[PDB]
Amino acid sequence: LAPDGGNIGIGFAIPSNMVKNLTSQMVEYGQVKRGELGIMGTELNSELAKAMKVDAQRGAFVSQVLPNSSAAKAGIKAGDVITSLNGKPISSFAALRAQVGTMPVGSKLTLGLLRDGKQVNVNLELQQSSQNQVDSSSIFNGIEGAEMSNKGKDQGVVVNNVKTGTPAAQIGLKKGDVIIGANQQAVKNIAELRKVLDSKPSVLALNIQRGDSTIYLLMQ
Amino acid sequence: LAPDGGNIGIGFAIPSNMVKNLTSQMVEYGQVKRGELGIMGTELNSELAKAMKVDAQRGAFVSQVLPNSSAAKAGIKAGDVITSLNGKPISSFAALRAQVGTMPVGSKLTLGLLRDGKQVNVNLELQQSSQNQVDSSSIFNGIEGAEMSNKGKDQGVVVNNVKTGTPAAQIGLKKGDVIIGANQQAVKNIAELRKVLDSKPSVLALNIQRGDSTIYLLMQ
Amino acid sequence: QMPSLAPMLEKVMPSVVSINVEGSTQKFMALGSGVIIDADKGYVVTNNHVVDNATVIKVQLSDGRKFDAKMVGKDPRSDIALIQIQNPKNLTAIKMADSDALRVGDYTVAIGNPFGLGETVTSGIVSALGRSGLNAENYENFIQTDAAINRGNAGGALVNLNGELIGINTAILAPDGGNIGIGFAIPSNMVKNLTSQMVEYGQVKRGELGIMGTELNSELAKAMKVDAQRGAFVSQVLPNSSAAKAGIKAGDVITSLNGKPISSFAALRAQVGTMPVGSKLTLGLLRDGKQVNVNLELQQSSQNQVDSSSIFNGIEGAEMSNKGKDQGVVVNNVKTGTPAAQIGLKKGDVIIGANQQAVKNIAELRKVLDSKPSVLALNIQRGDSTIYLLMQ
């Protein structure tokens, strides 16, 4: 925080537990596979707490749970208040978001709950998601277009959603494509891919699958 | 090639084998029935060849094969390189296009292939296509509108696709029509048709079939 | 049963290459042709005007293959440059013919890359020999031919029916940049000399007779009572020159060099202008109606060559040239506002190494530069002192 781009005594750092998770994923995959509980929430402020007769001036208020979500399955109901994650008391909703927002899918966690004045304990398993990440640009450096992300196990890079006037689709890039190799090298995930690109070839020969067909997309 | 429309030492002729094929078709039909292998390709340049680890600096690179195509059936895979047609080494993709682009449908040919450093030999049969040819104009001289082409054996001239404000549809010309005669003369193909037109009648009485109905379209 | 150039060309076309160039002085692209002179080392000759001021040079064989090439020599006065394919494999060089045995009836075929279409061959005859005057500051002794030559043909081959190289296609007379039947190639004897020097030194060490002259035209010949309508007229000889020592007097006419009759003054200039210092030659002389024969030894000179720019690519400043034996590169004459002197470059400096590599001549130097270091540490001698000049 600083008017006039000079330090005044207030600065911020990402806590290291978050760095430890986020990075470790990147190492093994080239991106972060984001898991979700599938609840909508908001900061539990003192006013909201009266409205809801809860003894607690801070926490995550559950506005609603998504159907067929981890939360759902686990028994979390709307109008619940989350007070602790894995033993650790919860500053706020944002903090909560931030915590789980950095754990990998499949992680097993436990939530401190508070429904109708009664403390609750619930076991959850982080699940899939629709995380908006890694655009075609972050890997091609300048090739606007469809977003991309890993796929299943080490199954290759999947193209999420192509735009229109975006340069990527202007090389034959179509959503639903599954980059399975490049320049005679196998691509299991975004890291491998970025690796072939690190060598900086003149022509990039993408080996993709559209439906039940192998095809090749070329670049320069 | 010539800035300023004067000769400078560089001129081009269509090779005679191509003339021999193209013309012979025209003689017997009034147009060329274009056959296709149904592969997408591009020039195999030296850069692309490294990307693909191929020993070959020239040829046709197979970007992908169409499903239910001659190529498909024959066993040609994307990322293949075509090096020879019928014994004859292949300059480039264009040359290849140009060769087959002038053979008649049903022609039997054989391809020199190169997949993963290994030479391959494949037998093909030129198949149908969606060739964009003979507009209604090339036969009516000035009657814009739907495109036309022969149909099956000597079954008459078929109207491909009518436009809108095009003068042809402005005489009742509708796509899917099958000109089966004109002025009490039978029309098996575009040559026959153009023949009735050679006499230059004042009124042209087209005998067409729309669906299960015979109708007549008139001109002047 | 049909006559054809095909059998010959089949052996010969691999020798000729296309050349693409990226440069700046403002970014440009250019293209022309080149000829493989030595298959093993990947030496490729071409016109200096094609590869001049190039940041990047790529060479493409007739078979498709591309390579990168780096400069090794260049002579603007004659418009010949020598480059070298980096990592040459399985190449074909051309055999050179003796251009001095060419005659005007002779058949010629030209090979090169007009408008970047690809390797194109066209044919004609020798229309003329010894043509000069195109650019009067240069050495020029052009073969003239009506084989079609256009833009992109520069640096390419002019060969005879046996596929021997007789010239390098260089220029064309032509309003409107299209061929009209008149094109020019540097004769191959000149290429053979100029290049061979470049190989061994990075530049040409130009020798001089030290005579001033001019074309002996028919009018001048009357004025001087000489029986001869062509040749080199000696206007004056320099003191302490080869000519001087040899006994050549002003008002002499030179009619032949080494047995070979002499078209004109320009031709003469062009011949010797391409022989290396120390060469021993003999002159056909004509003083007061009497034939004379004289033995000469080509001597030093003040040749204006290799600017600091031709080796640094963009570093204006002092000119440079080899020095004595393999003694290093000497800086000729620094300017003022020129960027070179703006790095501490002072005339009289003797570049004796760079980046811990020894520099005997311009080729070696250009070699350290080929690696493209980030910082260039010049090891120079000013007077009796070693110093270091730095760049980036």
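We're sticking with Swiss-Prot numbering for chain C, so the shown stretch reads 37-61, 108-474, in order.
Per deposition record, X-ray crystallography, 3.0 Å.
Backbone N, Cα and C define each Cβ position, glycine as well.
Swiss-Prot has this to say about the protein:
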ACT_SITE  C:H131  active site, charge relay system
ACT_SITE  C:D161  active site, charge relay system
DOMAIN    C:280-371  domain 'PDZ 1'
DOMAIN    C:377-466  domain 'PDZ 2'
MUTAGEN   C:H131 to R  Loss of peptidase activity with no detectable changes in secondary structure
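Under DSSP, the residues of the domain 'PDZ 1' (C:280-371) split into helix, strand and coil as follows: 23 helix, 29 strand, 40 coil. Cβ-based neighbour count (10 Å, all protein chains) for C:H131 (mutagenesis position) stands at 18. C:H131 (mutagenesis position) falls within a helical segment according to DSSP.
You'll find the Cα of C:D161 (active site, charge relay system) roughly 6 Å from the Cα of C:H131 (mutagenesis position). The DSSP secondary structure for C:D161 (active site, charge relay system) is coil. Shown for the domain 'PDZ 2' (C:377-466): DSSP residue counts in helix, strand and coil, namely 17 helix, 27 strand, 46 coil. Summarising the environment of C:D161 (active site, charge relay system), the number of other Cβ atoms within 10 Å of its Cβ, over all protein chains shown, is 25.
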